[PDB]
Amino acid sequence: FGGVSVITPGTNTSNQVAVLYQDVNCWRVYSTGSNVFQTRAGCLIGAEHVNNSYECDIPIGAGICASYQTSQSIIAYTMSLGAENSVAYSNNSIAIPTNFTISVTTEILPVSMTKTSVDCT
Amino acid sequence: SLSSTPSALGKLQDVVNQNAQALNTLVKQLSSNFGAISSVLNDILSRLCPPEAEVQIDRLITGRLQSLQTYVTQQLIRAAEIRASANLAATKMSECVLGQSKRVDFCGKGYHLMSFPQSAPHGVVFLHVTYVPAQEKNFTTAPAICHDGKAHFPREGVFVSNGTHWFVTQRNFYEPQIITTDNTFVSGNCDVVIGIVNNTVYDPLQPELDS
Amino acid sequence: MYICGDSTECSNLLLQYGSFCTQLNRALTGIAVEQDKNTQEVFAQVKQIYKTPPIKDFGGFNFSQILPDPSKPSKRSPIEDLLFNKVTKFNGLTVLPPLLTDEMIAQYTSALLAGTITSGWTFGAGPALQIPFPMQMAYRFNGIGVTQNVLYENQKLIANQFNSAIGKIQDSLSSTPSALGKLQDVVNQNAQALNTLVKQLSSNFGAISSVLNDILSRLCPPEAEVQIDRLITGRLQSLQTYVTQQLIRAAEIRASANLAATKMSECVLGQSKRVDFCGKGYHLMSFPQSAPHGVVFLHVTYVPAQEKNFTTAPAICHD
Ligand SMILES: *[C@@H]1O[C@H](CO)[C@@H](O[C@@H]2O[C@H](CO)[C@@H](O)[C@H](O)[C@H]2NC(C)=O)[C@H](O)[C@H]1NC(C)=O
Ligand SMILES: *[C@@H]1O[C@H](CO)[C@@H](O[C@@H]2O[C@H](CO)[C@@H](O)[C@H](O)[C@H]2NC(C)=O)[C@H](O)[C@H]1NC(C)=O
Ligand SMILES: *[C@@H]1O[C@H](CO)[C@@H](O[C@@H]2O[C@H](CO)[C@@H](O)[C@H](O)[C@H]2NC(C)=O)[C@H](O)[C@H]1NC(C)=O
Ligand SMILES: *[C@@H]1O[C@H](CO)[C@@H](O[C@@H]2O[C@H](CO)[C@@H](O)[C@H](O)[C@H]2NC(C)=O)[C@H](O)[C@H]1NC(C)=O
Ligand SMILES: *[C@@H]1O[C@H](CO)[C@@H](O[C@@H]2O[C@H](CO)[C@@H](O)[C@H](O)[C@H]2NC(C)=O)[C@H](O)[C@H]1NC(C)=O
Ligand SMILES: *[C@@H]1O[C@H](CO)[C@@H](O)[C@H](O)[C@H]1NC(C)=O
Ligand SMILES: *[C@@H]1O[C@H](CO)[C@@H](O)[C@H](O)[C@H]1NC(C)=O
Ligand SMILES: *[C@@H]1O[C@H](CO)[C@@H](O)[C@H](O)[C@H]1NC(C)=O
Ligand SMILES: *[C@@H]1O[C@H](CO)[C@@H](O)[C@H](O)[C@H]1NC(C)=O
């Protein structure tokens, strides 16, 4: 047994969905649509697994995310943690900026919520 | 960004949505029977005969009391989350707006210069202005310069070198200076520092003493 | 599954209550989401995965017990391997996996160390800029009010004191099992909350039997309804108690996670002047290590040692 969840690209884009069974040895599922993939997070049906990692969009669990990509269909992939960067470390070498930019960013915090009162009678 | 990306204000929209749902739930739980013959107190009062009405009324009371206790407990927990956010927002205004902060990534990514608050429904928006180093170059370095057997260290800077010459720059910006006795200070001899290199440290006054 | 165990009669009686399944499940879902958010905020503070050079030429400083061990099946440092080895459904209870597996946490931690070691704090504020490790230390020394002369003249001593301190940490974590008690306690409290939920399930709560199947098998339908309802009330109270406790506990974890995230930004991706925030003594630098359900920070501080008594004066009078 387990819960069932639906992986949905927004409906303002497409109506294809993939369905995840949380704890099934993916066998033990009566659904169709092919594209049956077994993961640590459950039985995923309808998403195409690919070997191309990418930035996470809709998370599934256990390192797996899904997205709607090329026409287009839902795919499953291992999430990337970012681009690699090998720093040219050396005992006699330093990098120094010769220019700069000014960046302004935005941070948002809640301060308050609606104040209510309830008459119990 | 704020105009084209509606998710930008999702934090404030979420506070509104959660409280709206807590109230809508309270309202809808009200219409459940909770084991009573009817959820409408007036139906019980209008047709059921008084001693039986007492029993059915009491079933509704228990159900409604549980609904209210659940609502209040949830509002107390949610209120605590809002208070924590408000305390953080107040801290940030004192430290990011009424000063300059050295706390890393506290007042935005990059080196903080200043911030400007803006009002928003049920919250505050901070515009954080930061300095970000841009295009860099690869320079050769050394911990010290060996002049006449004495070891010279920068007072405020880093020794760097291009393919043929040694200069001293400020750490965060490539603005090379001639290495002089005004830019460096002396401590110890040339044998103790590992990786010390030979250069000429210029005495800015000697030429006047010589002339 | 928790309350009725697929009993049809019980489910139909649950429909006479308010929308309690929706609220219990949504509250637990909200917690589950928050738990990935906490992990993401604490560890994913670096946008690129920085890698180290072959580990050589760091001024004599030895980082081998904090950096990943290439010989293992899981690329964790010797300290992380120690931390991981030391910390220890019938009713509808499902355990969900994290989004970031231990392997991904290890990669984020490794990236942060690579950044800290080869570019100081610049990988934080802007692009990573390479710097010789000893110069990085020189700047960290100026940052505590000690000049650069001290580091270079004593570079060999400093590297040796540093290297010995790291070895001491491994011995401490290995020999003192209480060292990781905070993480073990989080595990133990949640395990107990679930075990309690499971055991409350078998109480009668005023019913003739706690086994719904006994009621259904021998008791005649109108009487079964009464006994089933007694069990439903008891089980609902058990679930509401469980969820409320998880919400409170979740809040405590969130506060800890917010602090851990703050500390990484301020202790690891910079140098901090906040007293006793990044350890006792004058802070020079810190190195994170992964642990089950948490983060371990190794904080490197400068501590003044043997002092002497000198006479002083506020000023000197010359002419
Ligand atoms: C430039 O570096 C060289 C070392 O590479 C220094 O040479 C030494 O100088 C001392 C003092 O006169 C002698 O006793 C050593 O025998 C020299 N070493 C060698 C290998 O010959 C030289 O003095 C440095 N120049 C300056 C201005 O400091
Ligand atoms: C390192 O910087 C120095 C200083 O700018 C460069 O030397 C000067 O080059 C200009 C021509 O561009 C000449 O007119 C000056 O007389 C030079 N100054 C000195 C003191 O020689 C030097 O070429 C740069 N080195 C490299 C490899 O780029
Ligand atoms: C960092 O310190 C460790 C010890 O804590 C060094 O480990 C030694 O490595 C060699 C070569 O693999 C082994 O033969 C020794 O037996 C190891 N020592 C111990 C006590 O087990 C490591 O080489 C040092 N690394 C650097 C760069 O200095
Ligand atoms: C400052 O303290 C350090 C120890 O923290 C002293 O270094 C030790 O000196 C003894 C005696 O020569 C050696 O056996 C140890 O191996 C040294 N320790 C290390 C880590 O190298 C140092 O001599 C003291 N120094 C002063 C006042 O200069
Ligand atoms: C050393 O300290 C003494 C005070 O203890 C200074 O003496 C005074 O100097 C002024 C200026 O010449 C005289 O008007 C006072 O009468 C002196 N005091 C006494 C008690 O005689 C002396 O000038 C100081 N030395 C220096 C270099 O500043
Ligand atoms: C599914 O069952 C087979 C045995 O029939 C087993 O070999 C396999 O590892 C199981 N897969 C999962 C995900 O449990
Ligand atoms: C520094 O040198 C390395 C050599 O591998 C090169 O990849 C890097 O782009 C250079 N950096 C700059 C700022 O020129
Ligand atoms: C850097 O390493 C090279 C090769 O071992 C050595 O010759 C040089 O002196 C070192 N420089 C410094 C500053 O340690
Ligand atoms: C300073 O003098 C006092 C005199 O009572 C003595 O107790 C103390 O140990 C001395 N401190 C040092 C560092 O020598």
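The numbers used for chain C are those of Swiss-Prot, and the residues that appear cover 740-827, 854-1084, in sequence.
Header entry for method reads electron microscopy, 3.4 Å.
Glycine is treated like the rest: Cβ placed from N, Cα and C.
Counting only same-chain residues six or more apart in sequence, the Cβ atoms lying under 8 angstroms from the Cβ of C:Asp796 (variant position) belong to C:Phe898. Listed in Swiss-Prot as a natural variant, C:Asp796 to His is described as follows: In strain: B.1.1.318.
Quoted from Swiss-Prot for the published natural variant C:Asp796 to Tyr: In strain: 19B/501Y, Omicron/BA.1, Omicron/BA.2, Omicron/BA.2.12.1, Omicron/BA.2.75, Omicron/BA.4, Omicron/BA.5, Omicron/BQ.1.1, Omicron/XBB.1.5, Omicron/EG.5.1.
C:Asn856 to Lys appears in Swiss-Prot as a natural variant; the accompanying note says: In strain: Omicron/BA.1. Counting every protein chain shown, 12 other Cβ atoms lie within 10 Å of the Cβ of C:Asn856 (variant position).
A natural variant is reported in Swiss-Prot for this position, C:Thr859 to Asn, and the note states: In strain: Lambda/C.37. When secondary structure is read from DSSP and collapsed to three states, C:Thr859 (variant position) falls in the coil class. For C:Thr859 (variant position), no same-chain residue 6+ apart in sequence has a C-beta under 8 angstroms from its C-beta.
Listed in sequence order, C:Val785, C:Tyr789, C:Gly880, C:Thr881, C:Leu894, C:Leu1034 are the same-chain residues six or more apart from C:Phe888 (variant position) with CB atoms under 8 A from its CB. In three-state terms derived from DSSP, C:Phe888 (variant position) belongs to a helical segment. The annotation that Swiss-Prot gives for the naturally occurring variant C:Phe888 to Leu reads: In strain: Eta/B.1.525.
In the shown protein chains, 12 other C-beta atoms lie within 10 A of the C-beta of C:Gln954 (variant position). Variant annotation in Swiss-Prot: C:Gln954 to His, described as In strain: Omicron/BA.1, Omicron/BA.2, Omicron/BA.2.12.1, Omicron/BA.2.75, Omicron/BA.4, Omicron/BA.5, Omicron/BQ.1.1, Omicron/XBB.1.5, Omicron/EG.5.1; the structure shown retains the original residue.
Listed in sequence order, the same-chain residues six or more apart from C:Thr1027 (variant position) with CB atoms under 8 A from its CB number zero; the list is none. Among the natural variants in Swiss-Prot, C:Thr1027 to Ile has the note: In strain: Gamma/P.1. The residue drawn here is the original one.
The CA atom of C:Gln954 (variant position) is located 20 Å away from the CA atom of C:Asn856 (variant position). In sequence order, C:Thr859 are the variant positions among C:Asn856, C:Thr859, C:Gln954, C:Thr1027 whose C-beta falls under 8 Å from a C-beta of chain A. A coil conformation is recorded for C:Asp796 (variant position) in the three-state DSSP classification, outside any helix or strand.
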